[PDB]
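> My structure is below; once you've seen it, I'll send some questions.
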Amino acid sequence: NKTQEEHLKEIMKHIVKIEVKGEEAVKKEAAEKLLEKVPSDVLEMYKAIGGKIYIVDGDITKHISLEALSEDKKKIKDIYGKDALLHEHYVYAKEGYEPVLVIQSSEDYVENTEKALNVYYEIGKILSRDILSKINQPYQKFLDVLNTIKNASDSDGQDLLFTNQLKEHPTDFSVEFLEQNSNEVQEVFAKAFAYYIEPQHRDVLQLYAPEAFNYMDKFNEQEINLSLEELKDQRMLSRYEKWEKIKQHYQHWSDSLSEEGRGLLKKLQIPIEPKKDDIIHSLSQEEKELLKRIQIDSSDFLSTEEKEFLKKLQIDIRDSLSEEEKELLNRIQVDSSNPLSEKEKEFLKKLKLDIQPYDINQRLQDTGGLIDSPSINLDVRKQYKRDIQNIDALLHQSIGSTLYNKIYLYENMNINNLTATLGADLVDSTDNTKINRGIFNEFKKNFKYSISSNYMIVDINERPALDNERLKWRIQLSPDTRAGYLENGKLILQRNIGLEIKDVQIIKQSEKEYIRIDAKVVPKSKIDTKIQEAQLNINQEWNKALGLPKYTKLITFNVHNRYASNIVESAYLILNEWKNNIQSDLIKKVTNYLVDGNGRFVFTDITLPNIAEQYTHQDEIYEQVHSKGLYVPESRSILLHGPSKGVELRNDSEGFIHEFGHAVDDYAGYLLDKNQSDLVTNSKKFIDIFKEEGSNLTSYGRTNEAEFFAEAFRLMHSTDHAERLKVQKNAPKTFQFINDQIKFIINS
Amino acid sequence: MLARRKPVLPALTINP
């Protein structure tokens, strides 16, 4: 990177106060060079804080700038630690309003390598307590480093940059420690910096200091770029400037448009709930009256949010004519002791559909882009299509203009959208401020590339997020990414975008902790690659152990939403846990029945009423199902939804092993027939097994002879022999049938 | 706000 990287890599000299000895043309040569070393940004990101670097001569405690003679503070503690007072020394950085440093003058800065470290030490402190503080200083990051090297094998690192305080202190540094100690860390941070910057010491550091290096490094040529910016967002007399500039460009676009246009550009911005009568007034005569007596709340199909909109879509009917409007309402709640109907489930199911919000974006992130998929109805289907097709061709302004450069947008969301299973424990649950490190890592671990299938709208300036919205993405779009400008201070940017998750620490935003999914865009093209190119290594690496024809397609992928970099890559643990607990001879034997009918282990992040391995082989749309777990005979394959947490399923792992077991209750159904495609569970020798002990293990234990087994077997496996043994003690009145069929399938 | 969450569940599949 050459050229202008000098105009804007020195011009910042607009802080270079040279009250230097009249003897012209030297010092600068020294000053310029002296400063050359210190990163470019980390200079400016000082200017925008009262830019001024005093380079005067001789007696320095004389210069106007230094008149606040804190004679007490005058006892200048030197970087090494040897006491010393102003007069003597040659460069004190005075703090406070319009912070400043007074670098002494002498052609001797190039050579002398000490008053070269100090001038860096200071200009570093002036970076740890000030600049890199108005953001929130070294938070969790520089903490670890700041400790892993406090308790590292070779008790030496410490020795380099610490004190009895930090060195002797018991265990290790813990967040809170950033309390009335920020006046110590800040220093250790400096020293670290102070070194890495100085030419010779980068070397001495590197070796003597493990992690200090890297952190202190990264952060100076690849990470700084940020701090400067997440510090421009702080000040605001620009926070607008940006806003303005970014509009300007996008402005002309916003001018000529249309109501129709600016219209759906809204239809998108906000859903459009169903209707009141129109919906109801669209049912049948028979359908209408059926809708009355429904025992309504009983089916775990209709979630509260919409369950209510149904009891309500009921009153708009009951609110009509004769007395039975008073009596049926009573005579109906009479035999209100029987759960539900089988001719009515549908009567509601077929509704569970039509009563849907229609957000051309909650049914886009619902099908990776399958705007053509049979998850919804026929015409609805054809709208989004018609629509998503228009908006697309609607947002067509490149971006990168003659105005703004590397510019990042933002967005906040909740870990419950990526991986709800971790959602639960994301935040401490015992400090609602402190994020549970534990589940933190588990999150970050495999998160390198995320893709948003849908239309992204983004806050163009860190906007404080809510209380459940806990992730703060600082995505860095790029020249050529297309978006729109939505007054409000928010940009909508096209469909199908790629994001290389290039860092994910955790910050402190106004007394509360936050996860920072800071990323950067890349082409989905380059992303889908990394997937299949991985969809293989999994298969191949599995086909072996499993024992199938090299080059088969068992574990198939389907990830399009924000957590592929773990949607897919997770798998490994899932499957690996499937093998581990069960007995080889089994799965090897059965994983074949399935493949014998070209079935898969579909790890998906879209929605089960969209995953192919189930919809064409479905039957009728009025039905669908969806969730973590799923089993489908018509296409004997396993569908496992990555995000969604489970109804008493501690994790993805234990949700699969179950589901698969459901396929086992399929084996017998063929390992015992020519054409009675049944399920070991659909037997008279089993119905009993169910109508006796079929309700003892847990909640799921019911609703279907089958699932009592799925969960039964699911249980017999537990990471701990306990949870399983319970099935033995509880109802061997099944715990035998399982093991019986197990060591019944292992052979043919 | 960007949720919905409970798209559906079983029955027994009900037809031939």
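Quick note: numbers on chain A are straight from Swiss-Prot, i.e. 62-809, in order.
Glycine is treated like the rest: Cβ placed from N, Cα and C.
Here's the feature list from Swiss-Prot:
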- A:70-282: domain 'ATLF-like 1' (DOMAIN)
- A:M73 to A: Impaired translocation into host cytoplasm (MUTAGEN)
- A:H75 to A: Impaired translocation into host cytoplasm (MUTAGEN)
- A:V180 to A: No effect on PA-binding ability (MUTAGEN)
- A:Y181 to A: Loss of ability to bind to PA (MUTAGEN)
- A:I184 to A: Loss of ability to bind to PA (MUTAGEN)
- A:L221 to A: No effect on PA-binding ability and fully toxic (MUTAGEN)
- A:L222 to A: No effect on PA-binding ability and fully toxic (MUTAGEN)
- A:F223 to A: Loss of ability to bind to PA and non-toxic (MUTAGEN)
- A:609-804: domain 'ATLF-like 2' (DOMAIN)
- A:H719, A:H723, A:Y761, A:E768: Zn(2+) binding site (BINDING)
- A:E720: active site, proton acceptor (ACT_SITE)
- A:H723 to A: Loss of activity and zinc binding (MUTAGEN)
> Using a 10 Å radius around each Cβ and all protein chains in view, which of these mutagenesis positions has the most neighbours: A:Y181, A:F223?
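Answer by Cβ density within 10 Å: A:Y181.
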> Give me the count of other Cβ atoms within 10 A of the Cβ belonging to A:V180 (mutagenesis position).
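The answer is 28.
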> List the Cα distance (Å, whole number) between A:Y761 (Zn(2+) binding site) and A:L221 (mutagenesis position).
60
> Near the Cβ of A:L222 (mutagenesis position), how many other Cβ atoms are there if near means within 10 Å?
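The answer is 23 other Cβ atoms.
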> To the nearest whole angstrom, what is the C-alpha distance linking A:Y181 (mutagenesis position) and A:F223 (mutagenesis position)?
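Distance between the two Cα atoms comes out at 17 Å.
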> Expressed to the nearest Å, what is the distance separating A:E720 (active site, proton acceptor) and A:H75 (mutagenesis position) at their Cα atoms?
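Pair distance, Cα basis, whole Å: 67 Å.
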> Can you grab the distance from A:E768 (Zn(2+) binding site) over to A:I184 (mutagenesis position)? Cα atoms, rounded to a whole Å.
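Their Cα atoms are separated by 67 Å.
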> Is A:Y761 (Zn(2+) binding site) helix, strand or coil when read with DSSP?
coil
> For A:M73 (mutagenesis position), what residues in its own chain, 6 or more apart in sequence, show a Cβ-Cβ distance under 8 Å?
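Counting only residues 6 or more apart in sequence, the Cβ neighbours of A:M73 (mutagenesis position) under 8 Å are A:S101, A:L104, A:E105, A:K108, A:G112.
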> How long is the line from the C-alpha of A:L222 (mutagenesis position) to the C-alpha of A:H723 (mutagenesis position), rounded to the nearest angstrom?
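That separation, Cα to Cα, works out to 60 Å.
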> Nearest of the recorded positions to A:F223 (mutagenesis position) by CA-CA distance, picking from A:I184, A:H719, A:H723?
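Minimum Cα distance from A:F223 (mutagenesis position) across A:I184, A:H719, A:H723 lands on A:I184.
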> Nearest to A:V180 (mutagenesis position) by Cα distance: which of the recorded positions A:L221, A:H719, A:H723 is it?
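That would be A:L221, the closest of A:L221, A:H719, A:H723 to A:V180 (mutagenesis position).
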> Pick the one among the mutagenesis positions A:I184, A:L221 whose Cβ has the fewest other Cβ atoms within 10 Å in this structure.
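Counting other Cβ atoms within 10 Å of each of the mutagenesis positions A:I184, A:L221, the minimum falls on A:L221.
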> Around the Zn(2+) site formed by A:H719, A:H723, A:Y761, A:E768, which additional residues qualify by having Cβ within 8 Å of the site's Cβ center?
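Output for this site, in sequence order: A:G690, A:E720, A:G722, A:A767, A:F769, A:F770, A:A771, A:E772, A:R775.
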